[PDB]
Amino acid sequence: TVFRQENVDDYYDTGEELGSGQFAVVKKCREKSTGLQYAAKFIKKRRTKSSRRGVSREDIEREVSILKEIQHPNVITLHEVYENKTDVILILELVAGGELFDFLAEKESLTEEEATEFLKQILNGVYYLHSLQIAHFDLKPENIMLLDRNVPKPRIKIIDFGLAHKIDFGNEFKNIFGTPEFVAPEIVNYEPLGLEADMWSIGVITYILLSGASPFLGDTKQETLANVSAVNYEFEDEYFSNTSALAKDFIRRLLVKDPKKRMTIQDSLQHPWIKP
Ligand SMILES: Nc1ncnc2c1ncn2[C@@H]1O[C@H](COP(=O)(O)OP(=O)(O)O)[C@@H](O)[C@H]1O
Ligand SMILES: [Mg+2]
């Protein structure tokens, strides 16, 4: 597909930089015609076929296609897309309260209620995505945004659809590898991937929410990956002594090497720690 090729600056003004990654930069912006605000994600295009710099057009279009499908309170939506010779520019719903990553850094240790208030929202967004056969493949705290960080129980949206894929056969077997501390063993081992990989990441996020510590993190990325593949984690008493056994059970049933034995998103919502 092709996108709008008028100069995005004729239609929008940009402001604060909201975040970035290796091939993307995200700027707050305001649409001239409405005064409404958005997050403009500029993704750097590849300059040749054989290049490793920038993002392939196939990969950009996959992100756009998935984003166009989705509408749920706990996911961002896509407003418009522009392009020019250097970038594709996705005009995304603005999430103005910063990353979960930054919230957790700034705040004291969470209560079990605060952790489940965040988790339940994540679960609801993932339930929506998985119902659509969309695997996110990059769930982690920098990819979850708060609407407003100055309320007791902040509301969240999942962002960053740059690794998301439609799973129409039950698994996919493309080049997909995210961040060592969050990826499932099947990613580490270069196996076909499906919705189950997201459920593993949710286990890792839950462990972080409750404890402030990352379950598999080693001193190097190779150590982290080796730990993931071996399922080398434990609940440290120093961090988990006043956390319930049911919360640990929830995590334990997600951090399972065999994807067939791991809780599904439906299972997670019916688990006794979560189910009303
Ligand atoms: N819709 C959004 N609203 C607010 N900030 C955003 C939004 N999308 C992305 N960001 C910020 O920009 C960062 C990078 O965007 P992201 O989509 O995660 O791209 P990357 O694939 O490069 O990680 C995010 O971690 C977040 O800080
Ligand atoms: Mg990201």
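Residue numbering for chain A follows Swiss-Prot; the residues present correspond to positions 2-277, in that order.
Here the Cβ of each residue, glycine as well, is placed from N, Cα and C on the backbone.
Lifted from Swiss-Prot, the feature list:
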DOMAIN    13-275  domain 'Protein kinase'
BINDING   19-27, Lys42, 94-96, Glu100, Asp161  ATP binding site
MUTAGEN   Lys42 to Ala  Loss of activity, apoptotic function and of autophosphorylation
ACT_SITE  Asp139  active site, proton acceptor
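Features recorded in Swiss-Prot, as mapped to the structure shown.
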residue : record                       : Cβ within 10 Å
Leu19   : ATP binding site             : 20
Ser21   : ATP binding site             : 12
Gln23   : ATP binding site             : 9
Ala25   : ATP binding site             : 18
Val27   : ATP binding site             : 21
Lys42   : mutagenesis position         : 28
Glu94   : ATP binding site             : 17
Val96   : ATP binding site             : 20
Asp139  : active site, proton acceptor : 22
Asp161  : ATP binding site             : 24
Assigned element (helix, strand, coil) containing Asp161 (ATP binding site), judged by DSSP: coil
In sequence order, those recorded positions of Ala25, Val96, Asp139 whose CB lies under 6 Å from ligand 1: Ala25, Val96
Which recorded positions sit within 10 Å of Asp139 (active site, proton acceptor) - Cα, from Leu19, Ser21, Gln23, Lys42, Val96, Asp161: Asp161
Cβ under 6 Å from ligand 2: qualifying recorded positions of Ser21, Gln23, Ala25, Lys42, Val96, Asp161: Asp161
Pairwise CA distance, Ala25 (ATP binding site) versus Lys42 (mutagenesis position), rounded so that it is a whole Å: 7
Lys42 (mutagenesis position) and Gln23 (ATP binding site), Cα-Cα, nearest whole angstrom: 12
Cα distance (Å, whole number) from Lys42 (mutagenesis position) to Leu19 (ATP binding site): 9
